[PDB]
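Q: Below you will find the structure I want to go over with you.
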Amino acid sequence: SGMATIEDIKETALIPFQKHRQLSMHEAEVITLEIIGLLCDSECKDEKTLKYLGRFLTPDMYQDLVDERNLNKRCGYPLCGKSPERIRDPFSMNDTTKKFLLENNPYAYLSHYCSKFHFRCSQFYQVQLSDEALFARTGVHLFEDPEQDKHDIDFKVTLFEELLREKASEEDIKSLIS
Ligand SMILES: [Zn+2]
């Protein structure tokens, strides 16, 4: 399918460091660019992968990912395979000016995402990410993690569309079956 799965992430980035619980600053780096290499031109298979992925990212690294997706002409949100609605020139000061000058204009997000909806999903995700550097997150890269359950909770991420779902009414629910 060409979509990143939790297994792709484990095989393509994590394999060479199942020797130690504690990563070097350099190792975390390698791991980082390996994941972003995986998600820069392709998308997450599903919400479980995007959620799993949170262990490995800081808000800033996610920002970088959104920028490199956009560069490869892709919606900032890693689950989306569409392109942004409006193009922007990274070296253009006009384009940079527009994002902040224009007051409550769609340009600001439609230049990074396919829609406001995915802008929201991307930002809802991002602000939950830890500022702790990856190498400081001892063990979160280990396949058979002795603290798997603990890391699952410490780096829990709730997706925006998980909250939207959770509130739907019975009348809403019923429509889908028919
Ligand atoms: Zn999108």
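Here, residue 1 is simply the first one shown, and the rest follow in order.
Cβ atoms here come from the backbone N, Cα and C positions, even for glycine.
According to Swiss-Prot:
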type	residues	note
MUTAGEN	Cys75 to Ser (Swiss-Prot position 73)	Loss of function
BINDING	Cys75, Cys80, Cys114, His118	Zn(2+) binding site
Q: Taking the centroid of the Cβ atoms of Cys75, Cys80, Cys114, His118 (Zn(2+) site), which other same-chain residues have Cβ within 8 Å of it?
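A: What remains near the Cβ centre is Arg74, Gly76, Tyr77, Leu79, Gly81, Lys82, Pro84, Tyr113, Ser115, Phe117, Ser122.
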Q: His118 (Zn(2+) binding site) to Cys75 (mutagenesis position): how many Å between their Cα atoms?
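A: Spelling it out, the Cα of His118 (Zn(2+) binding site) and the Cα of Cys75 (mutagenesis position) are 8 Å apart.
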Q: What is the separation, in Å, between the Cα atoms of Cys75 (mutagenesis position) and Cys114 (Zn(2+) binding site)?
A: 5
Q: I'd like the number of other C-beta atoms within 10 A of the C-beta of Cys75 (mutagenesis position), please.
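A: For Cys75 (mutagenesis position), the 10 Å Cβ neighbour count is 24.
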Q: What three-state secondary structure does DSSP assign to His118 (Zn(2+) binding site)?
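A: SS state of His118 (Zn(2+) binding site) = helix.
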